Amino acid sequence: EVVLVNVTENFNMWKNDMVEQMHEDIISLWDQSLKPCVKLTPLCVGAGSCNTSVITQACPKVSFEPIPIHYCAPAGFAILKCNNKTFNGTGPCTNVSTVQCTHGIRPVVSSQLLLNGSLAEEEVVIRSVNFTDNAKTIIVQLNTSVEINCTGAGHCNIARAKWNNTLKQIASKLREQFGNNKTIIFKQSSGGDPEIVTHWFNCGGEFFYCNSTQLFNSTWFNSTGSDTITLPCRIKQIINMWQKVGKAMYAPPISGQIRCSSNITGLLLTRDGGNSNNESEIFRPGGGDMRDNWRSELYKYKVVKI
Amino acid sequence: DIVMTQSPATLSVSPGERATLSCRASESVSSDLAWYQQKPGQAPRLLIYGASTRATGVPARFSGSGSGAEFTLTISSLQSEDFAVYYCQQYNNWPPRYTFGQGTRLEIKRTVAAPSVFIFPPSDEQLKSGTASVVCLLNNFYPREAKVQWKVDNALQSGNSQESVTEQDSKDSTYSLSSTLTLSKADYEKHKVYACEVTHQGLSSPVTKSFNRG
Amino acid sequence: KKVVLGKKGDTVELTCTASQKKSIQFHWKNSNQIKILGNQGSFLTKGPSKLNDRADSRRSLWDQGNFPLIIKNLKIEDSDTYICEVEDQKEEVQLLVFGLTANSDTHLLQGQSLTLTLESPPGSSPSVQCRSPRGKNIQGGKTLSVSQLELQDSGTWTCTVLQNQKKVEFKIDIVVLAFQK
Amino acid sequence: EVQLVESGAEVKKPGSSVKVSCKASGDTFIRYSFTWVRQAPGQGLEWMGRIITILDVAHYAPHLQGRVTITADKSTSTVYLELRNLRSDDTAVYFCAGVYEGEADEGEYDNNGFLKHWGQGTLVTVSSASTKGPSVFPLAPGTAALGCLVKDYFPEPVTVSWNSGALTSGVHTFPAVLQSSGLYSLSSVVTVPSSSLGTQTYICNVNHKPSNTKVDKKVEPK
Ligand SMILES: OC[C@H]1O[C@@](CO)(O[C@H]2O[C@H](CO)[C@@H](O)[C@H](O)[C@H]2O)[C@@H](O)[C@@H]1O
Ligand SMILES: *[C@@H]1O[C@H](CO)[C@@H](O)[C@H](O)[C@H]1NC(C)=O
Ligand SMILES: *[C@@H]1O[C@H](CO)[C@@H](O)[C@H](O)[C@H]1NC(C)=O
Ligand SMILES: *[C@@H]1O[C@H](CO)[C@@H](O)[C@H](O)[C@H]1NC(C)=O
Ligand SMILES: *[C@@H]1O[C@H](CO)[C@@H](O)[C@H](O)[C@H]1NC(C)=O
Ligand SMILES: *[C@@H]1O[C@H](CO)[C@@H](O)[C@H](O)[C@H]1NC(C)=O
Ligand SMILES: *[C@@H]1O[C@H](CO)[C@@H](O)[C@H](O)[C@H]1NC(C)=O
Ligand SMILES: *[C@@H]1O[C@H](CO)[C@@H](O)[C@H](O)[C@H]1NC(C)=O
Ligand SMILES: *[C@@H]1O[C@H](CO)[C@@H](O)[C@H](O)[C@H]1NC(C)=O
Ligand SMILES: *[C@@H]1O[C@H](CO)[C@@H](O)[C@H](O)[C@H]1NC(C)=O
Ligand SMILES: *[C@@H]1O[C@H](CO)[C@@H](O)[C@H](O)[C@H]1NC(C)=O
Ligand SMILES: *[C@@H]1O[C@H](CO)[C@@H](O)[C@H](O)[C@H]1NC(C)=O
Ligand SMILES: *[C@@H]1O[C@H](CO)[C@@H](O)[C@H](O)[C@H]1NC(C)=O
Ligand SMILES: *[C@@H]1O[C@H](CO)[C@@H](O)[C@H](O)[C@H]1NC(C)=O
């Protein structure tokens, strides 16, 4: 909107109140929008016995199509925007603008792959709060979108050549970060909740759980398949809650034709790490904390007192 | 509260012929409708769910149809083992508040058979204990509908008798009925003639069986 | 230098407590920095450790600021130093897993010998004391042997393993047969 | 496929509570939901409630809410029904029933409301009456009718045979009626050739297990 001449501003995408605000907003959206038939949340505050809160309510079968949200300045504040096309999200931004609002952000709730988001304008970008810390998530921003077509009939398709090209680009960025002599290896999720072990997302109001092993099973810069990759998926009724610790149960599908196509525009990864003087790095699909999803879009914005 | 109504209450069908049973809901239950079979002394058995899907082990002669608020159970050719009580069940609501119809009893239709009537005076052993039970037996009749009236010295009795009826006989398809008049020894010895009067379709005129006390 | 003793085959619960009663990011690692388990928002993650299929937390405690590491069917090799990293702080706990076995699962005769062998992790030097039903006491390190069983030694033996001030207790049932003269 | 075996008959005073159980065998317990349904003598089926076993969540009929609790023990594959503050009109046969819901352990759940598998039922009698065996009186006789009056017992059931099981043809044992005294009564009758009186002896055998009572009554001509 308005470029600030000769201004340097520090950003920290990992400590950004716009992320927290968006998070609470999306939680609220889901309350009024995608109601389960039963929800369970624990309560073990007492000195002994636990007391699970159980709620049973009407659970209408509805469609669910994320719509873009624009965040504008909250009373008393201004939104600053970093214009540097390849900004890692933490540090001095030399080219900063004031804006009325953010661009339109689709609040897609998903694990592992980030869908329908914004692409990097130059090269693929990787962002972490601490790359040296193996327990911190790496946010990947693609510069080219890869299509993923899913169906309630139990599978998602990805073009193998496009995905291969995508992995090579990501691996190049990873070895630029962790050492150019390193072999880069992608492996499946090492375990945890189903929403985290699979590529998990919602399509036509239904929760999909796609086995992503075929997407993350390759070795790069080591030595000197089928047209489409087909991921087997399951739609489920009993879901772990992303909003807070708990479980929700939904009714079975009513549509015999659930189809959607998304653009993969980023990824959430974790590095294995550990004491292993073997020149190679292992990366697995991650996610689960939806604040990371919001950060993948909000990394370039900041709210400040005026 | 979804109310399920079945009609008719009793259906009489000749062996090997078709039976059609009706179930209506007080509002729409879509296709969330199940049909059960129950024989005396046993648990219900699931025949149909989802309004038209036969449960495993259920013969093809059982067929469910309908949706919304009106449903039908059809048995294309009644076998000996198909005569039973049938219940419908709605399970459409959430939170669940599932409800059953009050059942349709499917019984064997045969020709009219008049009852043989027997009257039993109270035993000496029971009279010693201070009470008198007089038993009237209607044996092997069809249809189930019968009227029994107790008359003591020609005074029509009421409030002091109880009736019991057997299940339909598995061999001849008849019913039997017992009517028991109970009075104290004191009241029993205050009257002379004890009679039960039986009215039934198989009888031309009311049949009376009696005895004089002592 | 917090030490916890575990028994072979048992379950152990290693505790981790944050300053506030709220669910925040936590992760458990071992001494070699291998990820064991942690959370991502309200979901559980497990790492590429040898404990993977035997490790869990208790998410009903997370909202209460408690993020435990539960390890079931303990193995001797699970002995390690574990670190819970939560709110920029690292809480460290050393786990030592032990196993005690009698050298025979068979019924023994009066006059015959009993040898108990302690399975211990590399580096540990525990002291063991065991007591038979009659009060017969034997002490030792890795192996403890009674030369001649009495009929009165039949029943539950109670063995205590001492390590780093802490102790853990094993009950072992031993059958000594009676016989008619 | 699951087999449902229920606990034995109960007899309770009004105001008491009761807890009936149902052991499920043969399949994966947590992939089933269980339901309790009762049937008063002579009446129809009444849905009481259903437990979603994997979630440990139960839902109840409105007229019952407050005094019914349905639970499941996953470790023993047993489902429980507790009914509190019992009334005489709670007298019924109580059925445990169940249905497969899908791979519930893998988050698949159809939430089926119909009932495929049923237990054998448990009689719960709620009454102010005290347990007692029947008085058995004779009903003395081309064909002749004779029998036994089985009077003033509590609770149900009573069982009747003739000539120790040697005589079944022609027998009619009527369903019991409940007398205003709170005690049950029934008759068992049999028709035999009239030429068989005076030569063939007829004994009715009456068994009332609740009172550990067994009575044989010779029914003679006059
Ligand atoms: O809970 C009572 C509720 O059940 C219905 C049918 O589902 O009736 C049932 O309960 C009655 C009272 O116990 C029985 O007499 C009847 O036979 C049985 O089906 C409904 O009528 C009622 O709202
Ligand atoms: C802005 O940049 C110009 C270009 O060199 C420079 O001359 C000037 O000192 C800077 N300051 C401002 C506020 O213009
Ligand atoms: C459990 O929590 C509920 C919710 O209010 C409360 O009513 C109940 O008293 C608590 N404890 C018991 C007794 O189960
Ligand atoms: C700052 O970013 C703007 C985008 O608004 C871009 O046009 C410009 O090149 C950048 N500043 C300069 C003077 O390079
Ligand atoms: C992010 O980029 C800035 C340059 O603007 C740099 O100072 C900083 O070191 C980068 N982040 C890292 C890896 O610390
Ligand atoms: C991003 O900003 C840094 C300084 O913060 C600048 O040196 C660099 O040229 C910019 N990157 C690109 C590729 O424009
Ligand atoms: C995407 O970025 C990669 C480097 O990560 C680069 O080689 C490639 O040219 C870029 N593609 C496009 C279309 O910009
Ligand atoms: C980054 O992570 C490494 C490895 O765990 C850790 O040693 C270091 O303290 C971290 N750096 C910061 C600034 O937290
Ligand atoms: C996904 O569908 C689009 C059209 O909606 C098609 O262009 C593309 O080839 C498909 N990609 C696959 C199957 O990988
Ligand atoms: C996904 O599929 C692979 C290949 O069959 C399998 O080995 C793996 O266990 C699956 N992961 C799941 C079930 O999430
Ligand atoms: C991983 O991919 C390789 C080839 O790249 C294949 O041989 C192997 O079967 C795959 N393993 C898994 C985990 O599916
Ligand atoms: C890219 O993927 C193809 C399969 O489509 C594979 O055969 C090839 O080795 C990959 N190319 C490389 C190594 O750059
Ligand atoms: C994804 O991106 C491609 C290329 O820009 C575009 O043609 C397509 O319409 C997009 N698909 C969806 C479902 O947004
Ligand atoms: C991405 O956008 C496409 C096109 O609007 C839509 O069909 C799909 O549902 C979106 N994906 C997700 C997971 O929201």
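In chain C, numbers come from Swiss-Prot; the residues present are 26-206, in order.
The backbone N, Cα and C atoms fix where each Cβ goes, and this holds for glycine too.
Across the domain 'Ig-like V-type' (C:26-125), DSSP classifies residues as 12 helix, 50 strand, 38 coil. Swiss-Prot lists C:26-125 with the feature domain 'Ig-like V-type'.
A 10 Å cutoff on Cβ-Cβ distances gives C:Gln65 (mutagenesis position) a total of 25 other Cβ atoms nearby, all chains included. Annotation of the mutagenesis experiment C:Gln65 to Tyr in Swiss-Prot: Increases the affinity for MHCII; when associated with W-70; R-85 and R-88.
One mutagenesis experiment catalogued in Swiss-Prot, C:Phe68 to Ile, is accompanied by this note: Abrogates the interaction with MHCII and T cell activation. Neighbours of C:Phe68 (mutagenesis position), defined as other CB atoms within 10 A of its CB across all chains, total 23.
Swiss-Prot lists C:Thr70 to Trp among its mutagenesis entries, and the accompanying note reads: Increases the affinity for MHCII; when associated with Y-65; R-85 and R-88.
Around C:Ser85 (mutagenesis position), no same-chain residue at least 6 positions away in sequence has a Cβ under 8 Å from its Cβ. Quoting Swiss-Prot on the mutagenesis of C:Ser85 to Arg: Increases the affinity for MHCII; when associated with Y-65; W-70 and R-88.
For C:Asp88 (mutagenesis position), the same-chain residues that are 6 or more apart in sequence and have a Cβ closer than 8 Å to its Cβ are C:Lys46, C:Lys47, C:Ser48. Annotation of the mutagenesis experiment C:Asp88 to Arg in Swiss-Prot: Increases the affinity for MHCII; when associated with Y-65; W-70 and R-85.
Taken from Swiss-Prot, the feature domain 'Ig-like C2-type 1' covers C:126-203.
In the structure as shown, the Cβ atom of C:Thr70 (mutagenesis position) sits within 10 Å of 25 other Cβ atoms.
Assigned with DSSP, the residues of the domain 'Ig-like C2-type 1' (C:126-203) fall into helix, strand and coil as follows: 3 helix, 43 strand, 32 coil.
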